[PDB]
Amino acid sequence: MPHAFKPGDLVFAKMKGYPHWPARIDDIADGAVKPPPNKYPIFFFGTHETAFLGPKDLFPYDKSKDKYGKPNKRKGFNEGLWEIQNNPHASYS
């Protein structure tokens, strides 16, 4: 059975006006800005941007890849696909 989301989990993350986007749940660095309550820090592969999202917007990668894991015209997207498949836990600072 599923657990709660935890740092390191791989997802497709959905934001308004964007396709479901390869992403991960990030850690919060010591001394760094925490998310609001019930929100997770989401790191988007390819663009390397962070947003704060709740579970409604988070689709587990394994389950969802056959649907969402296809090339897209949007900037950063196909780079994002490579990252999530090839080095999803790397530092992208």
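Method reported for this entry: X-ray crystallography, 1.8 Å.
Even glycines carry a Cβ here, placed using N, Cα and C.
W21 (mutagenesis position) carries a strand DSSP state (E or B). The 10 Å shell around the Cβ of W21 (mutagenesis position) contains 27 further Cβ atoms across the protein chains shown. Among the mutagenesis results in Swiss-Prot, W21 to A has the note: Loss of interaction with histone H3K36me2. The residue drawn here is the original one.
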